[PDB]
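Reviewing the structure listed below.
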Amino acid sequence: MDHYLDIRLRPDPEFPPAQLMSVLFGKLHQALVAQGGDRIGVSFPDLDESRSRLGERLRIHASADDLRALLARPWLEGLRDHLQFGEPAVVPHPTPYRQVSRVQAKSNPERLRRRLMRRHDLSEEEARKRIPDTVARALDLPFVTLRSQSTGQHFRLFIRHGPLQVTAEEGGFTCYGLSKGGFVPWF
Amino acid sequence: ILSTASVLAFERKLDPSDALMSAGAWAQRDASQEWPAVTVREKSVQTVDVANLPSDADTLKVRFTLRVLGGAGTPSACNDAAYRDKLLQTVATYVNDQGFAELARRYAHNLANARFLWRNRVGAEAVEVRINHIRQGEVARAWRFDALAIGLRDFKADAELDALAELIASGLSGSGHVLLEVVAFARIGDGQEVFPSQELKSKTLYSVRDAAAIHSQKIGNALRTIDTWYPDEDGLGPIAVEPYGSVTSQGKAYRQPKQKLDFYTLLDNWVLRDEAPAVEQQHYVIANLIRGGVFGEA
């Protein structure tokens, strides 16, 4: 993965950048599940860790031909007046690598209570004695707000950028463009 | 001395309607008069109002009507008759020097690209906007656009768009009755969430009679998003024509009164002391007069 393409969000009078970023993330997810493979990863070069913001850039890391496939596909149809596209160019070097992984938390105790009642045949009172309300963990992480298509639920997809590393390892990527082992260059 | 009048209440030209959104399937948009309406349904998470298409419907039909009135410089209330005559003379020299040909072209563009589809357009696969001129009831002239090939950012020439601009021009000049039925079909997907306007159980959605709807002033703000003559940095496109021309999403007020580019100082220079601005800023001033409002001091 030595090629990249910056999709920078234009400022828009009608939409905040996080809303357009989540819409672009869902469209990229649809393009990746239409594509297949595990070799296309994302990054967020304007990341602000202090306010947990993803910025206004989304950099798609892939090979050259995969980006040339994705730039012509209809996932960018309807988005081209909220985006500006660069070209698929080679990466600079030396660049440190980092991990772009999804971080999930047990943020609802009652879903865990329903799972415990399904897995141990207990009651609601045994569940509330077993799983109190101090288990609710709130993540201080940047996120995109996505709506699923198989189910109809709206969920927040928390993206955590890993610690910086000099040399990467081989690894694949999930269809959300995040890491299930893969690493991306960071610059 | 010809000071500014104490009251100036301009009526709203370009009256839109509440945009009723009904659902259905693509490739049968031509029989879309019996389409089922998008109903606002509750969901307990607190309880919130959500509005989705049915699971066999991928196309959101957002339909409204637009009355283009005319009489753009004449106020509905004005104290100083000398100021009223000077303002009508100023607007008349504007219209005779250069008619409603840039303003109406930009309003025709905001009808062409479905900017009135606010959030139902950002991930839409294909938007088609049908604009029907309705004179004496049936159809006078029918338009059909591809709202994605016509961009939100650029105002480019087209063959049908000049005819639509001439229609809105004749309506704004008083030279005819212009009533336009605007129907937009947004391919969103099967049962994807549509976004009607939002009233004020943490969230309520606007619904006229068991059918979701965008507010009329939201459609009017989308139609007025024509102002590209402001001091433009950062790559922000057209903004809505407002005095102290502001975007609440970005929190920034362009055309500040510290510069000489707000509507009020441009109007007080164009009318009182006859300092005619550039043609772009006077397009912006006449677009504010088409917007309406309460101008004048207290």
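Per the header: electron microscopy, 3.4 Å.
The backbone N, Cα and C atoms fix where each Cβ goes, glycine too.
Other Cβ atoms within 10 Å of the Cβ of A:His29 (active site, proton acceptor), summed over all protein chains shown, number 20. Under the heading active site, proton acceptor, Swiss-Prot lists A:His29.
All chains included, 11 other C-beta atoms sit within 10 angstroms of the C-beta of A:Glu49 (mutagenesis position). Looking at Swiss-Prot, you'll find the mutagenesis A:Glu49 to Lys noted as follows: Restores biofilm formation upon phage infection, crRNA forms.
Among the mutagenesis entries in Swiss-Prot is A:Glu49 to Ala, noted as: No biofilm formation upon phage infection, no crRNA formed.
A separation of roughly 24 Å, to the nearest angstrom, links the Cα atoms of A:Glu49 (mutagenesis position) and A:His29 (active site, proton acceptor).
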